[PDB]
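Participant: Starting off with a structure, shown below.
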Amino acid sequence: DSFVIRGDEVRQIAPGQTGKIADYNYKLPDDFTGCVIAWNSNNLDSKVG
Amino acid sequence: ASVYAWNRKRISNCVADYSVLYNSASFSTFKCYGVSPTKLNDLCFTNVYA
Amino acid sequence: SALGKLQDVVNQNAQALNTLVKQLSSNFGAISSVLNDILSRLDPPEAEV
């Protein structure tokens, strides 16, 4: 599952979290197994304008 | 106030909507310990202090 | 004290029942001894614990 979020919202991609994108964008179950991968993409997914 | 003289305010005799605290994105840290954040609208309290 | 042998059995059984009922008031290290308080205060990841 691939998406782009903010830098402070990477704590919300986790089981048992309270948060905003956890509730209305992307929810993980409490019995989730797997790995969450996050890396900075300011050089690619950002524009000066 | 400063942290050595931290200000304590009593909250009593009011109906409190905590959902405007959860749904606001202005807070960098919103962390509750003895209670779930989403159950705060379902409970009644006294001795509330800020 | 003529009938103490039967009364001893009755008192032991009633005391065992009273102890078993009294043991519900202990939280055993949890935040509360009432299940409804835990289920109304906490999210299921920590209410499970």
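In chain A, numbers come from Swiss-Prot; the residues present are 398-446, in order.
How was it done? The header gives electron microscopy, 2.8 Å.
The backbone N, Cα and C atoms fix where each Cβ goes, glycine too.
I grabbed these lines from Swiss-Prot:
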- A:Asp405 to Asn: In strain: Omicron/BA.2, Omicron/BA.2.12.1, Omicron/BA.2.75, Omicron/BA.4, Omicron/BA.5, Omicron/BQ.1.1, Omicron/XBB.1.5, Omicron/EG.5.1; complete loss of interaction with host integrins (VARIANT)
- A:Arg408 to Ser: In strain: Omicron/BA.2, Omicron/BA.2.12.1, Omicron/BA.2.75, Omicron/BA.4, Omicron/BA.5, Omicron/BQ.1.1, Omicron/XBB.1.5, Omicron/EG.5.1 (VARIANT)
- A:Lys417 to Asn: In strain: Beta/B.1.351, Omicron/BA.1, Omicron/BA.2, Omicron/BA.2.12.1, Omicron/BA.2.75, Omicron/BA.4, Omicron/BA.5, Omicron/BQ.1.1, Omicron/XBB.1.5, Omicron/EG.5.1; May enhance affinity to human ACE2 receptor (VARIANT)
- A:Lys417 to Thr: In strain: Gamma/P.1 (VARIANT)
- A:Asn440 to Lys: In strain: Omicron/BA.1, Omicron/BA.2, Omicron/BA.2.12.1, Omicron/BA.2.75, Omicron/BA.4, Omicron/BA.5, Omicron/BQ.1.1, Omicron/XBB.1.5, Omicron/EG.5.1 (VARIANT)
- A:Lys444 to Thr: In strain: Omicron/BQ.1.1 (VARIANT)
- A:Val445 to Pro: In strain: Omicron/XBB.1.5, Omicron/EG.5.1 (VARIANT)
- A:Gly446 to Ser: In strain: Omicron/BA.1, Omicron/BA.2.75, Omicron/XBB.1.5, Omicron/EG.5.1 (VARIANT)
Participant: In the three-state scheme derived from DSSP, which category covers A:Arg408 (variant position)?
Facilitator: helix
Participant: Can you tell which of the variant positions A:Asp405, A:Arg408, A:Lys417, A:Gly446 lies nearest to A:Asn440 (variant position) in space, using Cα positions?
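Facilitator: Going through A:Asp405, A:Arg408, A:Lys417, A:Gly446 one by one, the Cα closest to that of A:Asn440 (variant position) is A:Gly446.
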Participant: Taking 10 A as the limit, how many CB atoms besides its own sit near the CB of A:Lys444 (variant position)?
Facilitator: 4
Participant: Please list residues from the chain of A:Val445 (variant position) whose Cβ is under 8 angstroms from its Cβ, counting only those at least six apart in sequence.
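Facilitator: Result: none.
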Participant: When the Cα of A:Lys444 (variant position) is compared with the Cα of each of the variant positions A:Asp405, A:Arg408, A:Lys417, which one is closest?
Facilitator: A:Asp405
Participant: Using a Cβ cut-off of under 8 Å to chain B, which of the variant positions A:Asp405, A:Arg408, A:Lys417, A:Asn440, A:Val445, A:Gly446 qualify?
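Facilitator: In terms of proximity to chain B, the variant positions that count are A:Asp405, A:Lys417, given in sequence order.
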